[PDB]
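A short write-up of the structure that comes next.
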Protein chains: 2
Amino acid sequence: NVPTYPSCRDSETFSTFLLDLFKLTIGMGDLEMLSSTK
Amino acid sequence: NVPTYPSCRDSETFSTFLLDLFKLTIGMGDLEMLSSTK
């Protein structure tokens, strides 16, 4: 700090990142940015 | 010319300018119309 993926890492971080990973490449070229990073 | 970027300048000015041009070379690409120029 809270169990939200667009802020923190959860159990589904293994899933939802790699879903959002190639989506951002092909057609989701708009922002889609994870603010809370180190 | 008021201290807002998408019509203007007053430095750092530039990192957001690359977002304006790189999206124009691809799809989603909002016009972000800079008719506010001289």
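Following Swiss-Prot, chain B shows residues 641, 654-690, kept in their order.
Backbone N, Cα and C define each Cβ position, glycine as well.
The feature Ca(2+) binding site is assigned by Swiss-Prot to B:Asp682, with similarity to another entry given as support. Taking the Cβ of B:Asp682 (Ca(2+) binding site) as centre and 10 Å as the limit, one finds 9 other Cβ atoms among all the protein chains shown.
Experimental mutagenesis is annotated in Swiss-Prot for B:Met680 to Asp, with the remark: Loss of Ca(2+) influx. Loss of DDX3X translocation to the nucleus. When Cβ atoms from all protein chains are considered, those within 10 Å of B:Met680 (mutagenesis position) total 10, not counting its own.
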